[PDB]
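**Q** Dropping a structure here in structure tokens format, bear with me for questions.
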Amino acid sequence: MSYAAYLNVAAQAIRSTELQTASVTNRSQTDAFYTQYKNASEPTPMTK
Amino acid sequence: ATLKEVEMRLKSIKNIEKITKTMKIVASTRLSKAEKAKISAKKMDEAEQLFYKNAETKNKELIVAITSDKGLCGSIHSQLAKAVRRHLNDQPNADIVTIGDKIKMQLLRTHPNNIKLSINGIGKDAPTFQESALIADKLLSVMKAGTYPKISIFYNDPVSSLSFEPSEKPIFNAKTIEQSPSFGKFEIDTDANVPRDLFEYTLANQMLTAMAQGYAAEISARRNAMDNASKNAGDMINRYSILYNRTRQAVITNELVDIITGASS
Amino acid sequence: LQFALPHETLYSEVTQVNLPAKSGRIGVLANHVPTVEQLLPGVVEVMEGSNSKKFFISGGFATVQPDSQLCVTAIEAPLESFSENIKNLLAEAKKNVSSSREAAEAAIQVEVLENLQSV
Amino acid sequence: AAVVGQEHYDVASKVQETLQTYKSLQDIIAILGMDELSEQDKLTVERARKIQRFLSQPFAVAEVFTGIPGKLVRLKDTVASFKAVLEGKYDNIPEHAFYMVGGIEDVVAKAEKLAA
Amino acid sequence: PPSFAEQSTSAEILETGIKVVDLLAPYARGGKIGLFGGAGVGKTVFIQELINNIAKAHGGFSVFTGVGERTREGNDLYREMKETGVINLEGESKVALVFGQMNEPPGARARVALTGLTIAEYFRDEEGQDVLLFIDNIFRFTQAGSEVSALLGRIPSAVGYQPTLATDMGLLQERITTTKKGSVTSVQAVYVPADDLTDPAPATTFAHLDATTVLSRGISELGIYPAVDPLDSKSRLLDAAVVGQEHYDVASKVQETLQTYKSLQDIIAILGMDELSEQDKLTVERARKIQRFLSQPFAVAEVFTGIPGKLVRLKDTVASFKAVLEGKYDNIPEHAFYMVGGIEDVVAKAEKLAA
Amino acid sequence: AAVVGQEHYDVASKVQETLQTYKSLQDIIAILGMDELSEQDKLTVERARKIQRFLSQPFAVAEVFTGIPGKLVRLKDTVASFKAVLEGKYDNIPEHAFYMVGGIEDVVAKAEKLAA
Amino acid sequence: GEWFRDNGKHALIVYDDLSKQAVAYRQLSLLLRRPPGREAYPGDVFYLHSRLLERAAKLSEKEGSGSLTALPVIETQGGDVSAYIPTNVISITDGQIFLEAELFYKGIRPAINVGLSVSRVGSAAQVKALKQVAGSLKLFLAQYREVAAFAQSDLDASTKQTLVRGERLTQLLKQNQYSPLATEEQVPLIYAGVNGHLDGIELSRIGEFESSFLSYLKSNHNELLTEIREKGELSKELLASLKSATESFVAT
Amino acid sequence: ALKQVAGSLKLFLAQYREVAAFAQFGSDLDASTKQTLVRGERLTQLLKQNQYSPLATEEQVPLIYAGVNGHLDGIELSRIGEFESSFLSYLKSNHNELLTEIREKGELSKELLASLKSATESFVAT
Amino acid sequence: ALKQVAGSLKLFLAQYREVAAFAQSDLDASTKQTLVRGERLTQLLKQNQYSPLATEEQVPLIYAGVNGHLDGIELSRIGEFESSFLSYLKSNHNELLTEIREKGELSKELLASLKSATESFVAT
């Protein structure tokens, strides 16, 4: 995506029926979620 | 200490020892899967960080905390959160991003207005670069990563199988890279934001390595813990088995007497 | 020893290394200047006297050492004994997505794909 | 309360609730151990385990079994001592200090001895 | 029972010829051996083997007593015995059969044990031999003695057993023993009520056993024959001072070897044998050879299998397993040690398996 | 089946399997929460709880206890409503809507009445 | 029964039930004021049932080779096999068929606990053909009982497979009442089962599978069925015959 | 009167033990379970009573009503002790006219529920 | 003699059993240190059958036990040393055995007199 990730879109456009046996198909699925935190209380939820 | 009780009591332990022994065997295989991702990540840590070895880059602080959302694994989250507060003494006002809820829950209770971002849905499978790049990206995004004087990732390092270790490791932002003491030795050709990226991408990489090691340290713990659960419920079963036979036996005698006395009259 | 992917690590003594650096191809070896360079999405090769073995790669970082050790890092990676129709059908969907932030990621695919075609 | 008075009465009850809670958890701690308890629960246990050890007392007559010369605490002495512990005024003391000693003074003593 | 005078002053091993037995759970001479396990474990084959081996190696007869017999099994045994020729209608038998089946009334079932025992006690005193007396099943003897007590209107003891329970066993067991003339050794099938080793019955019985021999479903399923469990079958005559040092040390280390293996069974089925140190994986690859060398082809099973059976003299069992423990047969593959005589039968069989 | 028909017998058997499963899983629910479950399981449990409640019913006789009017249900209405429940054609309705009511009419009625 | 036994014929006898017989014997004894033991049964309560069941046998050729088989019924209480009577009888019989309401409410009827059911006679009494395609069956269902609790997300393909056979196999042994199967009708189903021709099929369709398989086999392969029913064994050819006919039906 | 405000209490207190058993899983609670947990805990606490101190019906009634209709639900558990007597003290002092109607009539008419409703809210705000 | 040299030895081992049965957690060099004792100590009680020791022979072993003179000796060389040590004392520090056999008591006189015979054999 970004640069940090630049090479994770260049590696995930370049990801997309071979090597993807577990390894990469799963390297492609990330289940993270972020949430900002304010004055204890949070902000809101969203997928990473 | 009736018979009715002791029976079902003894059952639910057998049923527990089953689950705990399953747990152990299930983690062992999961540690095989996460062993290979801890050699391939700690190797990408080699090529990356080696550049730093030369620049000897020496470090609004950004602490990133790493664990998972999963409980049932001993003091993984508990004692990592402590080293994070040990280091969170010397800078009471340092921003935290947390990966995995159990750590977030831990710190949310003690430094409740330190944390600005949090990640979840992690320690289920072995972590991949894909995540490590997307979190780094988001650390760059909302967290304003490069614009931080200092960044350190906190993770559980796996010392053996039986024991792990709360650990820290430094991320070195751009600037520092430019002022690298031994950076002059490298004939690296200033064409637009070049140290920024290296930072933005050492934040992702370092984080991964940490996550890989933390997870593979946790799996080891889960295995070892669950193993011992099986040993204990094992020994308990033995005790209750003995108590069971006693009760049974007496149940027979007290029941019998009732009749004998009934019979003499 | 020193050439790693995040899932599979590869090489260990080397007599010639060819890399696709940030600015054009370069060749490290025996004694070389300590350097760090972004690695572009392109082919690579190792040497052991007169041994030819070329890989493709996603991109990453190379870093020649003062102690002389070369460290090369990438993500994904045998040459033609790895990657035609698998590339073709994908190239179709690739160019298609470009016409669509989302289509920007497809721009990255066009350059990475076009490169692979030459192999 | 009509006999021992509201404070001695309440220092008692509160001690018992504590011990009774520790007891209620005996099963979870047996299987899951301490790490699965909440925060309030966690404290109660460490406190109860202290109260429990503090309830032990060296007896002069039983000297040939402890080794430690026996102690006699007083009623006013005991109530205060326990009240302080139930206000957590000693939480920072190793559980062992509470074991087999006289009144609250003996705890701070043994804890200084061991902290050396 | 033979007075305190006529007593054996020293305990002594009876040789049986079975590797598992002699090496791990060696039998008392004039002792009592608790035999454990139901069907599917070749119990009767194993029994016949001992009858044969006690007759062949030593030179003493055997008496098989059926206490509380299932008649079906009486008909099977009797035929199977003829079929195995331990009974020889035309020539000579090695065993006398005294049956007392379930259908018979409580008095009958109590005495049959004595009925048989008497016969066996003749071969020890008149002919001065080392006789085998089999009792199947010593538990149902107990059972019967209880019914007799109830009918006689005596007050039941604890758990409804006969008040006489101890002495009743004594009278029986105390005639089974070594004299200066000879010895009667007994193998007694032992059932365990509700799986409770604390139940009066087994409790009071174990009080006389000197060795248990436990056959196992797990052991037969692994193809090992006899299906003796090497770990469970324990002899209270396996002490260094009484089997000698070399025997003992060997057996000790053998169990120890098999112990470490048993516990490693689970980490192997998860992370592979890639999860073992130098020392650990060494014994494991070796323990297999030991667990395979424990299996032994029987002479009595020759009609069933056709494979020539081997009687292993106890010194072989010692030196054979000795040479293996040090690592003198590591280059030798595993299918050599399986189903053979001594160590020299591994040597000759591995030369078949080689070229 | 010979007496009540196959459909009746099948519903009745399935209802039973459901609750039997739900009973068997109450170990894993206690120990590892509701979290640690297969998705089919999670639904089976969801459906089992709904079913447990739909088995209760206000008796007329017992008005002194529930203050709730006695509801009587026709045998065909029973089987039809349980059939529906079983195929998931009611997975959205909250647990309480099945509790102490008559036929599936009353499940819908209550569902809305509470959501109101 | 013995009439038939003694006369070269064969009978089978069902005792429904022995529990209640023992109860009866008890009533007589207590009233006669014969001395009571465990649970107030007389000493010879064992001797009662032993006498009874020992009468069952396979007589030798000289005796007309007749036979009497015994199905005594015994009623446990809350599953108590240690209960006095069940103890006696279990130790008399040549094995048990074991039922459990748990299995019953699961819908597994007959509700036979396999792990608990044994026949000491066993092998020797089985249509050689059925014993041919089922030496694996006790094997598979044994390992399926041991990996059962794994039915609750991340299982490796080996213990995944084991759960695949087990469910289908267990399903294959459900059997509505009053509808017993001819041997030549069992061996096909147990074949398709054991040799993995059901792993493809979903678990609910295993119902209609049996019905349609057997009726198809009747029309299009009545000849193999006939050989099984007559020869009682399976040729190397017959194994390829069945195999082929199955793979044809499974594809279809 | 007691009947009217005790509607369903006994069943609810059962549901409470229900949710409190499920609480032992220590898995996160939602706004529905936490809701009934908070109330069951306070209701439990509201029924505790010292020996030798039987209460008049009109003392019982407003207590129960305060608990049931959830006016106690935002108050610390250790303080529910002081709530009870502090409440009754105030009701005697001020709205004695209600307390004496409850007693005399034994039945909360629709307006008496009103006065009581008001009276409770009033006091809870402190 | 023994009571002097075995100060509290009882509840030491008796509360050592509940500790080591809470290990199968983390590296805690507080109770980890006290573990190296309780193992060498139980290894020290190990007695082969028909082996009656005299009092004077037990006292020096408990000495090195509760004084921890043997921690640097291998776990599988604990009972082996038991034979080596008595060989060392029987023809050197002979009077130490003789006086504990005469009195049965211990002065501070015999304390340091044996605290030289112990670390001596730890080196040799």
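The residue numbers of chain B are those assigned by Swiss-Prot, with the residues present covering 34-92, 104-309 sequentially.
Using the three backbone atoms N, Cα and C, a Cβ is placed for every residue, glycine included.
I grabbed these lines from Swiss-Prot:
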VARIANT   B:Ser207 to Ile  In strain: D273-10B/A1
MUTAGEN   B:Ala273 to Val  Lower activity
MUTAGEN   B:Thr297 to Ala  In ATP3-5; dominant suppressor of the slow-growth phenotype of yme1 strains lacking mitochondrial DNA
MUTAGEN   B:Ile303 to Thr  In ATP3-1; dominant suppressor of the slow-growth phenotype of yme1 strains lacking mitochondrial DNA
VARIANT   B:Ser308 to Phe  In allele ATP3a
**Q** List the Cα distance (Å, whole number) between B:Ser207 (variant position) and B:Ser308 (variant position).
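**A** Cα of B:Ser207 (variant position) to Cα of B:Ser308 (variant position) measures 67 Å after rounding.
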**Q** B:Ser207, B:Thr297, B:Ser308: which of these recorded positions has the sparsest Cβ neighbourhood within 10 Å?
**A** B:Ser308
**Q** Check each of the recorded positions B:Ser207, B:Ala273, B:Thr297, B:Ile303, B:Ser308 and report back the ones whose Cβ is under 8 Å from some Cβ of chain D.
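**A** In terms of proximity to chain D, the recorded positions that count are B:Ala273, given in sequence order.
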**Q** In terms of DSSP three-state secondary structure, what is the assignment for B:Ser308 (variant position)?
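**A** Its secondary structure by DSSP: helix.
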**Q** At a CB cut-off of under 8 A, do any of the recorded positions B:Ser207, B:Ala273, B:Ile303, B:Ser308 come close to chain E? List them or say none.
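**A** In terms of proximity to chain E, the recorded positions that count are none, since no Cβ is under 8 Å.
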**Q** Between the Cα atoms of B:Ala273 (mutagenesis position) and B:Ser308 (variant position), what distance do you get, rounded to the nearest Å?
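**A** B:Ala273 (mutagenesis position) and B:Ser308 (variant position) have their Cα atoms 52 Å apart.
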**Q** Among the recorded positions B:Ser207, B:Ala273, B:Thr297, B:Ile303, B:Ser308, say which ones reach under 8 Å of chain G by Cβ distance, listed as they appear in sequence.
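**A** Out of B:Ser207, B:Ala273, B:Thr297, B:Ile303, B:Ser308, B:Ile303 lie under 8 Å of chain G.
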**Q** Let me know how many other Cβ atoms fall within 10 Å of the Cβ of B:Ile303 (mutagenesis position).
**A** 14
**Q** How far is it from B:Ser308 (variant position) to B:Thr297 (mutagenesis position), counting Cα to Cα, in Å?
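**A** Cα-Cα distance, B:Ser308 (variant position) to B:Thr297 (mutagenesis position): 16 Å.
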**Q** How big is the gap, in Å, between the Cα of B:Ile303 (mutagenesis position) and that of B:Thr297 (mutagenesis position), rounded to a whole number?
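**A** About 10 Å separates the two Cα atoms.
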**Q** Work out the three-state DSSP category of B:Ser207 (variant position).
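**A** B:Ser207 (variant position) sits in coil per DSSP, no helix or strand.
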